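What follows is one structure encoded as structure tokens, with my remarks underneath.
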Amino acid sequence: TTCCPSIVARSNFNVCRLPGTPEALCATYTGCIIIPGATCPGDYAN
């Protein structure tokens, strides 16, 4: 899971992901954490 800290950062993450490709670059570019865990930390849950 693509765990983002704010709703804005997740929406920005989804704009990064409009081409439908660079999930890891969407992480670095929007300060989100892609974690092997099936769900998101309390502080990274959008």
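Placement of Cβ uses the backbone N, Cα and C atoms for every residue, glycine included.
Record features, source Swiss-Prot:
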- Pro22 to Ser: In isoform SI (VARIANT)
- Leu25 to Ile: In isoform SI (VARIANT)
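Remark: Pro22 (variant position) has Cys16 as non-local neighbours, by Cβ distance under 8 Å and separation of at least 6 in sequence. Long-range Cβ neighbours of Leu25 (variant position) (same chain, at least 6 residues apart, Cβ-Cβ under 8 Å): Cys16.
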